[PDB]
2 protein chains.
Amino acid sequence: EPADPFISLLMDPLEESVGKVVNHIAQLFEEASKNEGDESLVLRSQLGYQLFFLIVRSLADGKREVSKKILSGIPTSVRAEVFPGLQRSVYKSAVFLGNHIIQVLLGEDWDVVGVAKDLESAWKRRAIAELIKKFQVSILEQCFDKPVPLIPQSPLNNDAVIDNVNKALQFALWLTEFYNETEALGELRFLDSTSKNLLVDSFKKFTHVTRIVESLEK
Amino acid sequence: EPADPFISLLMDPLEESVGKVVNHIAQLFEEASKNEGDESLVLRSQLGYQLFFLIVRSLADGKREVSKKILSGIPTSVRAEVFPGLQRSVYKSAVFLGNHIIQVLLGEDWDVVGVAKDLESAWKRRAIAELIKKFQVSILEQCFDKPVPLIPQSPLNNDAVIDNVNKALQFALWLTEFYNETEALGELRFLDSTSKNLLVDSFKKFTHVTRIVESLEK
C-alpha cells in the first residue's frame, strides 16, 4: 500500500521502479556533491550503501541482469566513490558470483563470464571481496531510517531472508578470501544447514569445484 | 645490506626513509594516473596496498605517529583512491585502534582521540573496518614481488610476526563489526593463546571494556 514516493517505489522491482529509485538516490548524492563537500560525502556513504541494498535486492529475487543495470543508472562521478578503484572493473564478476552463491543457498560458465580470470588476480580478488562485503553490510545496517523489506511483499520472513542472504554472501567472501588449508577450514564453522549439500549439488553440475570438494572432506 | 634504491629504503623505518618510500610510490601512482587510465588504476590498487603495508609496518614497530605521517606524504589525488570516501576521515581512528590492538597482542583515551565517537557511527564503523581489512590483506598479499620483512632485521621470524599482526587486525575487525551475542561469540574461535589475558590486562587499565568482559564470560 503506497503513500509516499520513495517508499512506494521501494516495493516490487522492475527496470522501471528500480531505475527510478537509482536515479533519485543519485540526486541526493548529486546535490550533496554540488554543495556540502566532506559532510555531503559522509552522506554519500550511506547513500551508496542504499545503492548496494538495491543490488543485493536484485540478487535475491533472481534478477541478476538488473543488478548489472544498477551500474548503468549511476553517474560516473558517483560511481567513482561508490565503486572506487578496481571495484568498478570487477563489479560484473562480484554480481555474478554473489548471485550464484545466493541462488545456490536459496535452492553461466565462469570462464565465459570472466569470473575465473578475475579470481586468478589477487587484487581483483580483493576488490571483489570488498564489493561482496559491501553487499553484506548493505543489508546488515539500516540504509533507510524506515525498515524496508529486502524482498517486497515478504515482511514477516524479512529477518529469515536477510540472515540467509547474509550467510550466502559470507560463503562468497570465504571463496574469494581463500582462493583446503587448516586455517581456511576453521572459517567454515559458520554454516548452519542445507548449505553443504547445496554446494555439492551445484558444483556437481558445474578446479574450484575440486578445491571445495577437497576442503569439505577434510 | 643495500644494493638497490627501493629495497635499501625498505629497511629500517624513520621519518626520512618512510617519507622517501611514500613519495617514490606516489610517483609510480602519479605517472600511472597521468597516462594509462584504467590499467594505470589497476596498478594503483597494488601500489596503494604497498602504502597500506607501510602503514601496518608503522603499526607493528610501535611508530603510530609515523602511521599518521603516512597520510600527509600522499598526494590528494592519490588519497582519493587509496582512502575513498569516509575512509580518509576515520583514518586516524583506524590507525589508533589498530595500533592499540596490535601492541596489546604484542604485549591514549579513546574519547579524547575521537575513536569512541567514530564507533558510535555505523558508517564510520564500516569505513574503519574497511581500512583495517586493507591493513590485513596488505600484509597477506605480495605487495612487492620481492619479499620484504614486515619488521626490518627480523627475517626468520617474519611469518610469525605476520601471522600475529594478522590475528590482531582480525580481532580489531571483530571489535568494529560487532560494536556478547551468540553469533558474535561464534566469531571468537580464531583466538590462539595469550590473547584473552592481554585483553583482560589491557582493558583493566582502560563501556567497550564492559561489553568485552561480558562477552568473554559467555
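For chain B, we keep the numbers from Swiss-Prot: what you see runs 215-321, 327-398, 402-428, 436-447, in order.
Placed from the backbone N, Cα and C atoms, the Cβ positions cover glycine too.
Annotation note: B:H437 (mutagenesis position) sits in a helical segment as assigned by DSSP. Neighbour density for B:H437 (mutagenesis position): within 10 A of its CB lie 14 other CB atoms from the protein chains shown. The active site, proton acceptor annotation in Swiss-Prot covers B:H437.
DSSP assigns B:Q301 (mutagenesis position) to a helix in the three-state reduction. Annotation of the mutagenesis experiment B:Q301 to A in Swiss-Prot: Abolished catalytic activity. No effect on dimerization or RNA-binding.
Swiss-Prot documents B:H437 to A as a published mutagenesis change and attaches the note Reduced catalytic activity.
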- Give me the Cα-Cα distance between B:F428 and B:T436 in Å, rounded to a whole number; there are 7 residues missing between them in the deposited model. 10
- For the stretch where 5 residues weren't modelled, take the C-alpha of B:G321 and of B:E327 and tell me their separation in angstrom, rounded to whole. 16
- Query: How big is the gap, in Å, between the Cα of B:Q301 (mutagenesis position) and that of B:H437 (mutagenesis position), rounded to a whole number?
  - Reply: 22
- Note on the structure: Expressed in whole angstrom, the CA separation of B:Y398 and B:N402, which enclose 3 unmodelled residues, is 10
